[PDB]
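Undergrad: Below is one structure. I have some questions about it.
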Amino acid sequence: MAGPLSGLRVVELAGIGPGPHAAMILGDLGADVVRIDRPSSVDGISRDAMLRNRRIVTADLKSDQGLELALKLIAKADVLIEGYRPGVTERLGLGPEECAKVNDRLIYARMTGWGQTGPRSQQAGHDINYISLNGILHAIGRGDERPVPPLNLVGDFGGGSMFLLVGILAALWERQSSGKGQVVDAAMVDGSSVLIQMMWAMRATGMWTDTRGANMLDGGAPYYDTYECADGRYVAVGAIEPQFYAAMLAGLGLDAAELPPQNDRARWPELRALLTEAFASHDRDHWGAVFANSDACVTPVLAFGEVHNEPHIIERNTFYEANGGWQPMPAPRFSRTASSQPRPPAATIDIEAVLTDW
Amino acid sequence: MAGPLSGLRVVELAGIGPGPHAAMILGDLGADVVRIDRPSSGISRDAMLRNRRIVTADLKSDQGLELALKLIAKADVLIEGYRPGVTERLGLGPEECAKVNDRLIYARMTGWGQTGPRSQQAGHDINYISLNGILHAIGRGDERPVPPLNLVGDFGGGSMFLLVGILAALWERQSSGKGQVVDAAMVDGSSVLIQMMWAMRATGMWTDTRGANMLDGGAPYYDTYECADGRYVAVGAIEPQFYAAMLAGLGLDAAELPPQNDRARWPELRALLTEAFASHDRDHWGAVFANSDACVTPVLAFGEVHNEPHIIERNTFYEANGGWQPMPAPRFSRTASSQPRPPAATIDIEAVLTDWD
Ligand SMILES: C[C@H](C(=O)SCCNC(=O)CCNC(=O)[C@H](O)C(C)(C)COP(=O)(O)OP(=O)(O)OC[C@@H]1O[C@@H](n2cnc3c(N)ncnc32)[C@H](O)[C@@H]1OP(=O)(O)O)c1cccc(Oc2ccccc2)c1
Ligand SMILES: C[C@H](C(=O)SCCNC(=O)CCNC(=O)[C@H](O)C(C)(C)COP(=O)(O)OP(=O)(O)OC[C@@H]1O[C@@H](n2cnc3c(N)ncnc32)[C@H](O)[C@@H]1OP(=O)(O)O)c1cccc(Oc2ccccc2)c1
């Protein structure tokens, strides 16, 4: 099995969102990932590409046999991932204390939104709820409108799965000294708060307000925002540093003498009006030619369906095909122990066959 | 040093955005983090530089480089976030570093990657997510896309994939005795970060139309709503039973409403939910739905977060200097991280060297 996590053995109690995204990445990087679903949802070969790099097995964990088979896998594994409400694994007999009795090397990885304790710990939720409570959602979107969710990117994945992964891998490093596993408590409300540490830093020093649409990186700066072009498509401008901004103005045909200063915020209305009219006078792909190879920090805003035609995407193999759709290749990349292309979701397997193999 | 990464040694060449963020999280979890900045630069007021020692050094001088390679020889990980070719010309490239330490994890944090047509282009978060479909998908349908701050390229698809790479490569080192190079590009990371949308598009469950999807704000049951006081709630009631619970708490009879997932009637459903949420203030709904599975939460501004019980009681934040900062994540039962040490003035690079033998 290819990649730097070759050898690593992972048990995943089937959930939704961050739990499987984490499991996928471990898979992506060479880990041996075994997913226990419930047969209650059996079916044929899954069409969810997030379940790549897996072996799937069914097992009614509510039964005595289910529980014991599961506990044999955990016994022989390095990592467990579960993303159910607190108390679910305990009451199933798969809690941390029950796992520590059959394998004190286990990394016990607990993926939730609200955490293991506190008032909201039994409330159902999704990404949008977790980022609503810690200031993040409020900061996303235009100033003249209600906040808009950044898909489920910030809570489920950036602040969720990815902190789970770091916790797992940090704990595997720990286990090299101590010879013991431990419990990783990854809460989306905490992880996403560390994801936005920069804004908490800038806020402390007067450089970020709570006003939506009025900061350097939320769309309030005319030099860090998207612009509509003549064809109704969009470019992104990220020309923060004055040298890059100067390069952008030159490409737009605007002389600096005629514009307000780049960071005179009181005249950002004028500046935006000027840049807006300039970008609107040619089409996205024009701006794409003008600015390729430039430090102007102007890029086309591509839709998913167009990404496969972008030279830089094609050449670094950021994507692969698998069943009428592109999918991202593992990240990050490794010089000596390279990941390989993901294997598609495999038809189910017998939980015994797996214990054998292991 | 408290945390699971006690005894990890990390050298950080100072940059902006992802590299410093990764270095911070490494520090957070108890790594020994030494940050080389350039003298052209007392105490730094960027709290992102917590859990570090800062040293200066002209990496262009002969003596700055020599000192630097003596750190790197003593360390486990090096982090750099410059354009490709830069460390090479300093004589700090992966090959020069492998001579003084073949165990080093050499961690390269870029936006566009190490090679290819855009590899020398300047850029920021908004550019990396523009190229791979992400930015286009964020915002209302009747408007131009809105950047999700720099959360998705710099951090989610950036620093966090550098970390996964640094730590996976440490695992691999345990069985091979050898370091290696980690190439973390924000355009790659952020694509994996959004793998769920690519999965969903492949099965016809996501479109390229902005504002018309389950999770982009087009669903009336996954969106924010303005309340009587001008403040907002978030609704995330995807599962039908959570949805049902929400409708009951709004005073809405499900018989009067279009189906939850009849997309042609979403405009109409949204208008009914909009009127309901508008008839009371945010804190009213916060109360009403506490302990509920309705998936309705108040949308708090940064300055209100210190007053939310769930936040206070889990110590998600600590007070520092100007204000609150996020405590380390994730959390560890046995080897628990400690409260971050503030950014502490420059020390001399030789001091560190004696400290590390
Ligand atoms: C964008 C969006 C997201 O944000 S992702 C999810 C975000 N939240 C979390 O993950 C945080 C922690 N988890 C939970 O808070 C809950 O999981 C729950 C999901 C809220 C509700 O779940 P609920 O149904 O109450 O389940 P529970 O966890 O409390 O307990 C369920 C248990 O089931 C039983 N059993 C588990 N495994 C087995 C087994 N093998 N055999 C037998 N029983 C099993 C346990 O007994 C327990 O049940 P109990 O005893 O209490 O009755 C998001 C992301 C991705 C997808 C998505 O939705 C879509 C759906 C379809 C298509 C597309 C998207 C939404
Ligand atoms: C939201 C936002 C973000 O997205 S942050 C993410 C930005 N993107 C990346 O990080 C990707 C990789 N890096 C780059 O693409 C470039 O680094 C560059 C950032 C374009 C700047 O290009 P440039 O200034 O030309 O620098 P370079 O990398 O090409 O090489 C410069 C080098 O400086 C020299 N030297 C380094 N260390 C030393 C030393 N110790 N002593 C002496 N010299 C040193 C190197 O030798 C090299 O020089 P060369 O030989 O080539 O001349 C974001 C987040 C946070 C902040 C922010 O914006 C601000 C910007 C300014 C002020 C405040 C905020 C933006």
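So for chain B, numbering is Swiss-Prot's, and the shown residues are 1-41, 44-359, in order.
For this deposited structure, the header notes the method as X-ray crystallography, 2.1 Å.
Here the Cβ of each residue, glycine as well, is placed from N, Cα and C on the backbone.
Look at Swiss-Prot and you will find B:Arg38, B:59-62, B:83-85, B:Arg91, B:125-130 tagged as substrate binding site, backed by experimental evidence. Under its mutagenesis annotations, Swiss-Prot gives B:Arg52 to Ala the following note: 15.7% of wild-type activity. Quoted from Swiss-Prot, the note on mutagenesis experiment B:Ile56 to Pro is: 28.8% of wild-type activity. Among the sequence features in Swiss-Prot, the mutagenesis site B:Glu82 to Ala is noted as follows: 12.5% of wild-type activity. Among the mutagenesis entries in Swiss-Prot is B:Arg91 to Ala, noted as: 19.9% of wild-type activity. A mutagenesis experiment is reported in Swiss-Prot for this position, B:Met111 to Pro, and the note states: 5.2% of wild-type activity. Record note (Swiss-Prot) on the mutagenesis of B:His126 to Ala: 4.5% of wild-type activity. The active site, proton acceptor annotation in Swiss-Prot covers B:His126, and the record cites a curator's inference as its basis. In Swiss-Prot, the entry for mutagenesis B:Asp156 to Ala states: 17.6 of wild-type activity. The structure shown retains the original residue. Annotation comment: Swiss-Prot describes B:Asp156 as active site, proton donor, evidence class a curator's inference. Quoting Swiss-Prot on the mutagenesis of B:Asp190 to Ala: 3.3% of wild-type activity. Quoted from Swiss-Prot, the note on mutagenesis experiment B:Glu241 to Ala is: 2.1% of wild-type activity. The mutagenesis experiment B:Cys297 to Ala is recorded by Swiss-Prot, whose note states: 6.2% of wild-type activity. Quoted from Swiss-Prot, the note attached to the mutagenesis of B:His312 to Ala states: 10.1% of wild-type activity.
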Undergrad: Restricting the comparison to the binding-site residues B:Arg38, B:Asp60, B:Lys62, B:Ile128, B:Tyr130, which residue's C-alpha is spatially nearest the C-alpha of B:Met111 (mutagenesis position)?
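TA: Nearest candidate: B:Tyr130.
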Undergrad: Tell me the Cα distance separating B:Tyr130 (substrate binding site) from B:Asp190 (mutagenesis position), rounded to the nearest angstrom.
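TA: With distance taken Cα to Cα, B:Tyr130 (substrate binding site) is 9 Å from B:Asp190 (mutagenesis position).
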Undergrad: Near ligand 2, meaning Cβ under 6 Å from any of its atoms: which of the recorded positions B:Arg38, B:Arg52, B:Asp60, B:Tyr84, B:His126, B:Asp156 fit that description?
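TA: Near the molecule: B:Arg38, B:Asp60, B:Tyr84, B:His126, B:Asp156.
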Undergrad: Among the binding-site residues B:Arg38, B:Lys62, B:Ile128, which ones place their C-alpha within 10 angstroms of the C-alpha of B:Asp156 (mutagenesis position)?
TA: B:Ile128
Undergrad: Among the recorded positions B:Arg52, B:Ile56, B:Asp60, B:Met111, say which ones reach under 8 Å of chain A by Cβ distance, listed as they appear in sequence.
TA: none
Undergrad: What's the CA-CA gap between B:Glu241 (mutagenesis position) and B:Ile128 (substrate binding site) in angstrom, rounded?
TA: 32
Undergrad: Just to confirm: which same-chain residues, 6+ apart in sequence, have a Cβ under 8 Å from the Cβ of B:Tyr84 (substrate binding site)?
TA: B:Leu13, B:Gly15
Undergrad: Could you state the whole-number distance in Å separating the C-alpha atoms of B:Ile128 (substrate binding site) and B:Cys297 (mutagenesis position)?
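TA: Rounded to the nearest whole number, the Cα-Cα distance is 30 Å.
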Undergrad: Give me the Cα-Cα distance between B:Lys62 (substrate binding site) and B:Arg91 (mutagenesis position), rounded to a whole Å.
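TA: Between the Cα atoms of B:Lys62 (substrate binding site) and B:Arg91 (mutagenesis position), the distance comes to 9 Å.
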Undergrad: Sort B:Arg38 (substrate binding site) into helix, strand or coil using the DSSP assignment.
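TA: Going by the DSSP assignment, B:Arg38 (substrate binding site) belongs to neither helix nor strand, so it counts as coil.
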Undergrad: Cα-Cα distance in Å from B:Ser41 to B:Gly44, with 2 residues unmodelled between them?
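TA: With 2 residues absent from the model, the flanking Cα atoms are 9 Å apart.
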